[PDB]
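K.L.:
Provided herewith is a single structure, encoded as structure tokens, for subsequent inquiry.
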Amino acid sequence: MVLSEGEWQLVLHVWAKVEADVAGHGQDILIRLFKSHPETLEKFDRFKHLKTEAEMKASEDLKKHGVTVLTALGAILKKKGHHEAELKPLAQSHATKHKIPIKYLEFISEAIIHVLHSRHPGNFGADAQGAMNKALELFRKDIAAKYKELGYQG
Ligand code: HEM
């Protein structure tokens with residue numbers, strides 16, 4: 001699959017807004033994911049002990065990792081499809097080390113869309129959301145393909 005330049009622009013336009021507060025956006029997204037799909041929290045030995053949203057919100061480690069996740073994903077989106085090099089180490093660690101099934105990647109993609117929709121309605125209309133979805137789908141497809149090669153495919 002290939003996104004058009006116009007679709008990439010819609011993605012990068014709203015992502016520019018995200019970069020105005022990466023830490024805050026990362027917190028929102030991770031907490032949305034952990035509440036909507038609590039099982040995902042089990043993958044984090046560091047965050048497993050977090051019982052409530054208030055605890056998640058007060059966690060400095062959770063916030064720091066949100067910045068790390070969004071910065072990594074941001075670097076991928078800005079590649080506009082030419083993200084092979086950025087995908088290699090990401091797929092290896094998530095397949096071999098953490099063992100993250102594709103299903104969970106669909107879950108966070110879901111969390112990303114939800115948060116952008118709430119915080120940036122003016123820059124996330126139906127067209128922008130469609131473009132963001134295509135970008136995240138392309139990401140999941142390439143990650144999945146890489147998973148297979150590494151002998152995983154979750
Ligand atoms: C959608 C984008 C995602 C991106 C871009 C991403 C990115 C990252 C990055 C950059 C790290 C740092 C070093 C490493 O590779 O281990 C990391 C760590 C990790 N990721 Fe993700 N990740 C994503 C989704 C997920 C999902 C869905 C799960 C789990 C439900 C997950 C679980 C983990 C775990 C367990 C670690 C290590 C935590 C620790 O430091 O102990 N990742 N991720």
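The first residue you see is number 1, and the count goes up from there.
According to its header, the structure was obtained by X-ray crystallography, 2.3 Å.
Note that Cβ sites are derived from N, Cα and C of the backbone, with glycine treated the same way.
Annotation comment: Swiss-Prot describes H65 as nitrite binding site, evidence class similarity to another entry. As annotated by Swiss-Prot, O2 binding site applies to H65. Residues or ranges marked as heme b binding site in Swiss-Prot: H94. Under natural variants, Swiss-Prot gives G122 to A with this note: In metmyoglobin.
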K.L.:
Find, among the binding-site residues listed as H65, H94, the one whose Cβ has the highest number of other Cβ atoms within 10 Å in the structure shown.
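P.N.:
The residue with the densest Cβ neighbourhood is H94.
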K.L.:
Where the residue listed as 'heme b binding site' and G122 (variant position) are concerned, what is their Cα separation in Å, rounded?
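P.N.:
Checking the Cα atoms of the residue listed as 'heme b binding site' and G122 (variant position) gives a distance of 34 Å.
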